[PDB]
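Asker: Take this structure, written in C-alpha cells, and hold onto it; I'll ask about it next.
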Amino acid sequence: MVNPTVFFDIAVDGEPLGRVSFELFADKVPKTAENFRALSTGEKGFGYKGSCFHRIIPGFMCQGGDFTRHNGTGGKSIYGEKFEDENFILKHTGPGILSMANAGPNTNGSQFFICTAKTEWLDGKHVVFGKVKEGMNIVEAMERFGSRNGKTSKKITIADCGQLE
Ligand SMILES: NC(=O)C1CCCCC1
C-alpha cells in the first residue's frame, strides 16, 4: 500500500538531540527499502539501534549504518553480507536524500548516507531509496559535529529507531 516511514532518535555524547524520520520508496526500490526498514525495527535480530554516524562532512553528507565494525568497514544486509544494485531510477537531487554506501558494483550492505547537499556525481552509482520527512533541522544539527576529513567532534548515535504510522 503506502511507503513505510521509519524514525531515528539521535543523541550527542549520550544526550538526546531529537528525531529524524524518513519516507522509504518501496514503490520504486522495494528490495532496498525493505532492508533499511527491517534494520530500523531490528526484527531480524540485528540492525541500527545503538550504532553511530562515523563519518560526517559538512556541505556533503552524514554516513552511518556500520553496526559490526563501527567505522565504515562493516555491516550486513538482511539478504546476506552484500546485495545487488536494485535500480538507479531515483537521483541525488539535494539535501535530505537517503542513499546506499558501497565499495563497487553490487556491494550494498547496511551502510547508508544522508545527503546535506546535491551529490549528482553519485547518480547511477549509488542506489537512492528514501528521503528525510521530518527533522531535517536535527540532521543539520548533527552535521555541525562533523569536519572536513569526516571525523566527528562528539559521538553521534542512533539511541533508538523503528517504524512509524
Ligand atoms: N563509497 C561510499 O559509499 C561513499 C560514497 C559517497 C558518500 C558516502 C558513502
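For this deposited structure, the header notes the method as X-ray crystallography, 1.6 Å.
Cβ atoms are placed via backbone N, Cα and C, with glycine included.
Copying in the features that Swiss-Prot gives for the protein in this structure:
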DOMAIN    7-163  domain 'PPIase cyclophilin-type'
MUTAGEN   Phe60 to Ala  Loss of ability to stimulate MAPK/ERK phosphorylation
MUTAGEN   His70 to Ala  No effect on peptidyl-prolyl cis-trans isomerase activity. Reduced interaction with BSG/CD147 and ability to induce leukocyte chemotaxis
MUTAGEN   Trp121 to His  No effect on peptidyl-prolyl cis-trans isomerase activity
MUTAGEN   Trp121 to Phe  75-fold decrease of sensitivity to CsA
MUTAGEN   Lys125 to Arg  Loss of acetylation and interaction with TARDBP
MUTAGEN   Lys125 to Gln  Acetylation-mimetic mutant; no effect on its interaction with TARDBP
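Are these features on the surface or tucked inside, and what are their neighbours?
Answerer: Secondary structure at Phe60 (mutagenesis position), taken from DSSP and collapsed to helix, strand or coil, is coil.
Taking the Cβ of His70 (mutagenesis position) as reference, residues of its chain lying under 8 Å away and at least six apart in sequence are, in sequence order, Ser51, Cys52, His54. In the three-state DSSP scheme, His70 (mutagenesis position) falls into the coil class.
Counting only same-chain residues at least 6 apart in sequence, none has a Cβ under 8 Å from the Cβ of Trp121 (mutagenesis position).
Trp121 (mutagenesis position) carries a helical DSSP state (H, G or I).
The number of other CB atoms found within 10 A of the CB of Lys125 (mutagenesis position), across every protein chain shown, is 13.
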Asker: Mind giving me a neighbour count for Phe60 (mutagenesis position)? Other Cβ atoms within 10 Å of its Cβ, every protein chain shown.
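Answerer: Other Cβ atoms within 10 Å of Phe60 (mutagenesis position): 17.
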